[PDB]
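*Asks:* Here it is, the structure, as structure tokens.
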Amino acid sequence: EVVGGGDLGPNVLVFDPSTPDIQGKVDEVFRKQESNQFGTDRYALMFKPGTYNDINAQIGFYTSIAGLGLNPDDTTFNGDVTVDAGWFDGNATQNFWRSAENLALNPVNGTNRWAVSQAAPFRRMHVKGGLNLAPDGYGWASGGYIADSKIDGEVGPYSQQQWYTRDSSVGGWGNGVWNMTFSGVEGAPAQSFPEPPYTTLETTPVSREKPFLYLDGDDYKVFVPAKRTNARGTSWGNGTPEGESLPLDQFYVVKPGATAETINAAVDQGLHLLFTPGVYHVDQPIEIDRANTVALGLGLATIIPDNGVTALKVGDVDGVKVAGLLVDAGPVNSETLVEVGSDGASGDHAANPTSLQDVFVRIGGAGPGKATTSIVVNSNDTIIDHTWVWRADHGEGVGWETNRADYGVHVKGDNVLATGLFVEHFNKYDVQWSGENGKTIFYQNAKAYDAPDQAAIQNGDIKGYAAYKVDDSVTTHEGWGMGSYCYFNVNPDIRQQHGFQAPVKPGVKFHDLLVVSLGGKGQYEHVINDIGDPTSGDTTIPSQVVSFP
Ligand SMILES: OC[C@H]1O[C@@H](O[C@@H]2[C@@H](O)[C@H](O[C@@H]3[C@@H](O)[C@H](O[C@@H]4[C@@H](O)[C@H](O[C@@H]5[C@@H](O)[C@H](O[C@@H]6[C@@H](O)[C@H](O)O[C@H](CO)[C@H]6O)O[C@H](CO)[C@H]5O)O[C@H](CO)[C@H]4O)O[C@H](CO)[C@H]3O)O[C@H](CO)[C@H]2O)[C@H](O)[C@@H](O)[C@@H]1O
Ligand SMILES: OC[C@H]1O[C@@H](O[C@@H]2[C@@H](O)[C@H](O[C@@H]3[C@@H](O)[C@H](O[C@@H]4[C@@H](O)[C@H](O[C@@H]5[C@@H](O)[C@H](O)O[C@H](CO)[C@H]5O)O[C@H](CO)[C@H]4O)O[C@H](CO)[C@H]3O)O[C@H](CO)[C@H]2O)[C@H](O)[C@@H](O)[C@@H]1O
């Protein structure tokens, strides 16, 4: 039998305000992680409730930072949680895989800088000042995700291409570049697409905040927020948040050495899962087939499936909460990397859905990796709240065949909701949606850069594969604030027929679509189906469609 609870290990650094040389300790981690884009090192920085002076916590690759109070203002920095782009000469477009949660910031010059691109969530934060999302110098940046946060002053994206904010409060919002989408944000700018490109929804249809580690006195627990319907503003602004607390001893604390056999045994025996920061090779799928299981990763905990197996399979049960995990493909092709529900699953989970939150997938980049379909969502009512599903475009083990990955996300279940959907560079369809009444709020895609020629992406009678395809048989679907970009740098004579493909039906609707050619490297012929202007020139001007059909 598996023993629950226990020590969190050497990769969880726990601070309190009396800890000697905090600034030195977080600086040493940053120096190691700053340019460590593909290394296997992992860190979670955890701060006990209290007030911390004279701190500038710079956050590098694979570093999470968080407070351990029940509320964000319980753990306050007089100081900053900083991401900048110094290591990449002011270019922030590779600032991936890091996170900040459950802290209050009093930034030293009045504005906190969080200049990130994909897979860098900012959750349950209170910024007592402004929030600058751009690197110093206003260089390139491609984020981003803010949820359940309160920014007292102005959020300034400046150069940020696009952004998603949900269930939050902002004192102001400075500008929009290609696609700034908001749902349930108090203080959001009014709907105005295309100028500025603001897509604004009064509420989020359903959301359930990500579970997180905290301290109840001296005891570690995991808070599990209750879901909200038609959510707006923060969950924590008005007193004790709704939800339940799980004692650490009800978790199997996963550390280096654990096997999928032991992990699966823990779940069968009734334990939840806490993945401590590290890299976990498994030789069989991790299986979660118990209702309400929490599977929570710290410090960008990473699962690698060996032998071509699937990394994670969730059964046909209510309430599973998967959060804060990177799934990294192995060199042997996996048919699937993540499965939510069985094939053909038709039960409903409306009152208590399964969710994936801050679940990131990588294929290649840290060595060759391959997978046919990365995430398959079978279970009805599933919530996908911030995912980055990424076929690597740079790094080691990358190439049109070397890290081939045909399909990113396939949604087969009904009433599935995706909020903050980022999917890039797959050889065929990045996202396919076959289930009914699906909803996507915010989509960011970039197409494969390394397609060798036109013939390599021929899709029957269509040039290229849509970034986002709704199956012809679908009756109801709706999407808001969605963009697909191309950069066919291997062969810039390539044409991509469209970013989006869907049947023309009254129940299948899109709002605020765009496609963009990055510097004239390839062009789009249309935005969706054969509708919308082609892109033209080398000046990276979006082609837009406000309403479809
Ligand atoms: O790297 C691997 C990674 O790649 C990703 O794809 C890359 C993709 O991100 C990249 O796209 C480029 C794109 O970012 C860029 O967008 C620009 C945008 O930067 C620009 O911002 C302006 C700001 O410059 C300006 O700053 C103002 C400042 O000048 C002034 O001095 O002060 C002002 C404040 O006082 C300040 O505001 O501010 C304005 C708003 O006021 C911003 O609009 O805006 C332009 C549009 O105007 C926008 O185009 O454009 C480039 C082309 O020019 C894009 O190339 O492209 C790469 C390929 O070249 C991609 O690789 C993928 O997503 C990842 O998966 C990969 O791993
Ligand atoms: O003390 C509290 C503040 O802490 C800051 O953290 C510091 C962090 O930002 C800093 O990173 C350095 C990078 O900014 C630097 O990147 C270069 C840019 O500075 C530069 O910009 C210039 C611009 O300053 C000038 O006004 O205009 C120029 C023309 O437009 C423009 O070029 O662009 C460069 C590319 O051309 C770019 O490389 O790179 C440095 C070297 O790596 C980084 O050190 O690092 C500090 C030391 O560690 C951090 O303390 C927060 O960012 C603030 O929010 C806090 O207030």
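Chain A is numbered as in Swiss-Prot; shown residues: 57-605, in order.
Placed from the backbone N, Cα and C atoms, the Cβ positions cover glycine too.
The substrate binding site annotation in Swiss-Prot covers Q174, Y194, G195, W196, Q217, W446, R447, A448, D449, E480, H481, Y505 and rests on experimental evidence. Among the mutagenesis results in Swiss-Prot, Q174 to N has the note: 280-fold decrease in catalytic efficiency. The residue drawn here is the original one. Per Swiss-Prot, mutagenesis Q174 to A is noted as: 1300-fold decrease in catalytic efficiency. One entry in Swiss-Prot concerns the mutagenesis experiment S198 to A. Its note says: 13-fold decrease in catalytic efficiency while nearly no effect on substrate affinity. One mutagenesis experiment catalogued in Swiss-Prot, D449 to N, is accompanied by this note: 330-fold decrease in catalytic efficiency while only 2-fold decrease in substrate affinity. Under its mutagenesis annotations, Swiss-Prot gives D449 to A the following note: 1200-fold decrease in catalytic efficiency. According to Swiss-Prot, the mutagenesis experiment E480 to A or Q carries the annotation: Loss of enzymatic activity. For the published mutagenesis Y505 to A, Swiss-Prot gives the following note: 150-fold decrease in catalytic efficiency.
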*Asks:* To which of the mutagenesis positions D449, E480 does the lowest count of other Cβ atoms within 10 Å belong?
*Replies:* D449
*Asks:* Around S198 (mutagenesis position), how many other C-beta atoms are within 10 angstroms of its C-beta?
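*Replies:* That number is 24.
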*Asks:* Does DSSP put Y505 (mutagenesis position) in a helix, in a strand, or in coil?
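*Replies:* Once the DSSP labels are grouped into three classes, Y505 (mutagenesis position) ends up as coil.
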*Asks:* Check the recorded positions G195, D449, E480 for any whose Cβ is under 6 angstroms from an atom of ligand 1, and report them in sequence order.
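*Replies:* Result: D449, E480.
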*Asks:* Taking only C-alpha atoms and a 10 A limit, tell me which of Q174, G195, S198, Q217 are near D449 (mutagenesis position). These are the recorded positions.
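*Replies:* The recorded positions close to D449 (mutagenesis position) (Cα within 10 Å) - there are none.
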*Asks:* So which mutagenesis positions are near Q217 (substrate binding site), with CA atoms within 10 Å, out of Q174, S198, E480, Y505?
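*Replies:* Final answer, ordered: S198.
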*Asks:* Closest of the recorded positions to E480 (mutagenesis position), Cα to Cα, picking from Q174, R447, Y505?
*Replies:* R447
*Asks:* Round to the nearest Å and give the CA-to-CA distance linking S198 (mutagenesis position) with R447 (substrate binding site).
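*Replies:* Roughly 16 Å, rounded to the nearest whole number.
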*Asks:* Taking the Cβ of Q174 (mutagenesis position) as the reference point, list residues of the same chain whose Cβ is under 8 angstroms away and which are at least six residues distant in sequence.
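*Replies:* Listed in sequence order, they are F152, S198, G199, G200, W444, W446, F478, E480, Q500.
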*Asks:* Any idea of the Cα spread of the substrate site, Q174, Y194, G195, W196, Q217, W446, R447, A448, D449, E480, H481, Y505, as a max distance in Å?
*Replies:* 27
*Asks:* Please give me the CB contact count at 10 A for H481 (substrate binding site), counting all chains in the structure.
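*Replies:* Result for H481 (substrate binding site): 25 neighbouring Cβ atoms inside 10 Å.
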*Asks:* Among the recorded positions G195, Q217, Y505, which residue has its Cβ surrounded by the fewest other Cβ atoms within 10 Å?
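*Replies:* Taking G195, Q217, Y505 as the recorded positions, the minimal 10 Å Cβ count falls on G195.
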*Asks:* Spatially, and counting Cα to Cα, which of the binding-site residues is closest to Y505 (mutagenesis position)? Options: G195, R447, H481.
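*Replies:* That would be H481, the closest of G195, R447, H481 to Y505 (mutagenesis position).
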